[PDB]
Amino acid sequence: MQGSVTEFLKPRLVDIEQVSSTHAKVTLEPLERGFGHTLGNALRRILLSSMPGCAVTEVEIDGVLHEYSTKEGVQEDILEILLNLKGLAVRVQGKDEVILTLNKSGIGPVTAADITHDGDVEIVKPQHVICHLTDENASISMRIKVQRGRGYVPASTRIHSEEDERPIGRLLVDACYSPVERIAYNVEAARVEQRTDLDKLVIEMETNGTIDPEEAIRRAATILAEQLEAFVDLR
Amino acid sequence: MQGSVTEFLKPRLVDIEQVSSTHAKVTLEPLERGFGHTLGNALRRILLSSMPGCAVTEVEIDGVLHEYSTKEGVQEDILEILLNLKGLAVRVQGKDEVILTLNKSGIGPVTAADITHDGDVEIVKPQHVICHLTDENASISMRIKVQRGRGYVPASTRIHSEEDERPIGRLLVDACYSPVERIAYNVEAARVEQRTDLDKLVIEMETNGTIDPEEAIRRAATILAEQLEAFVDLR
Amino acid sequence: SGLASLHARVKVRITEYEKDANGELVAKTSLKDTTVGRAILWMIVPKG
């Protein structure tokens, strides 16, 4: 309600100009004495392990059977190609698993923009150079598989058998499902109608691209609303 | 809904055994990695200034005109009696102001149990010794006045004129409207069907007696629900 | 390779990451302790 003059006639002017899915300048005003560091540290506490995401789990390559072979028509090795596929960020709206179609022959540096566009898959970095291709029918094809997880679980306890039934040629890859990369906060002051000693907590947020920052901070906001009903009941 | 297995099939077994109006052992289970200290500190952040209460504002005494006189038939002075009236906790259900009737003559230590019971006033501490009375018609009478406030506002800016129209004998008293006194939290672990690394955040809550802990944590809960609709709208 | 050896622990000579950003992510999950304040001191003051 309106109540007395502490914070009740003090609106929080928190507004939006969006950069697509990877970084956002988050602004905040006004909050009173000593309210910057607990904000940055509590949503550094939540936004590192409590956030699910969709990362790279297990990649199938062509006739190259394991990670340390060679392919006729490529300069780099398959280990550096898969290393370039580890850093590839992908967004999946509402699918549990999806297989990404990729094929390109001839000369030309294949980037992430050559991936066949799906209705629920959007590439955040089309400029990511993976490997350099040459002549003499250098046909490369991959099947990128995306699964849901949260945070880091190692590749020795999860161990998965997609193609470990009789046709083989897959092996499990380390997965970093954690979306939130960096949050940096500035602690300048603000002023509104009620009181003067009020802190403006401007945030530089950085996300890899697996989960959008709006949906992630809304999920972390309702998780926070689920948190502080702890002091409620008796016994 | 049921969704995937993160927290959705994980009920919060938060139950009630009530101690009347002053302290409550609050139990909680289960919450995952790193969810004890942000709970205790966020509802230490809310439950110190955001909570209204009803405390002692201004007390009228009998023919003793100011705080530093003497009364025929009492051992202690009026300043220690009013000091004992500062620590008296009182609950008011739905009244803006109420006047408490108190009268006792003869020998006998007058405590808070001698106050005339009102339909909306309940005494939490009847064992509070105020002063020691003697013989020789030691008749004492007071008019305890209760008003609504929130938190600490000093007695030099509020200044009130109840009996400062022509009959005098009142002066303004410092008021601590803040109900919540102490919350201490223990951070042992819990286990439920889904996952194992889950924290049991057991709370020792302490309240003076002005506002009940159930109503205070429900008000602070819906104030918290009013808080985190901040990240919603654009501009 | 020092995290399993006696040369490096969770407060002695260890850093295994590319940049500053997720080094505090790894440090918060009890895997690293040092060269995070040296990593965040190198970007808090020269950002403004």
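Method reported for this entry: electron microscopy, 9.8 Å.
Here the Cβ of each residue, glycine as well, is placed from N, Cα and C on the backbone.
What Swiss-Prot says about this protein:
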MUTAGEN   B:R45 to C  In rpoA112; temperature-sensitive, blocks RNA polymerase assembly
MUTAGEN   B:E165 to K  5-fold decrease in CRP-class II promoter-dependent transcription
MUTAGEN   B:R191 to C  In rpoA101; temperature-sensitive
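Features recorded in Swiss-Prot, as mapped to the structure shown.
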| residue | record | contacts (Cβ under 8 Å, 6+ apart) |
| --- | --- | --- |
| B:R45 | mutagenesis position | none |
| B:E165 | mutagenesis position | none |
| B:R191 | mutagenesis position | B:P30, B:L198 |
Checklist entry - Three-state secondary structure of B:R45 (mutagenesis position) from DSSP? => result helix
Checklist entry - Should B:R191 (mutagenesis position) be counted as helix, strand, or coil on the basis of DSSP? => result coil
Checklist entry - Does DSSP put B:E165 (mutagenesis position) in a helix, in a strand, or in coil? => result coil
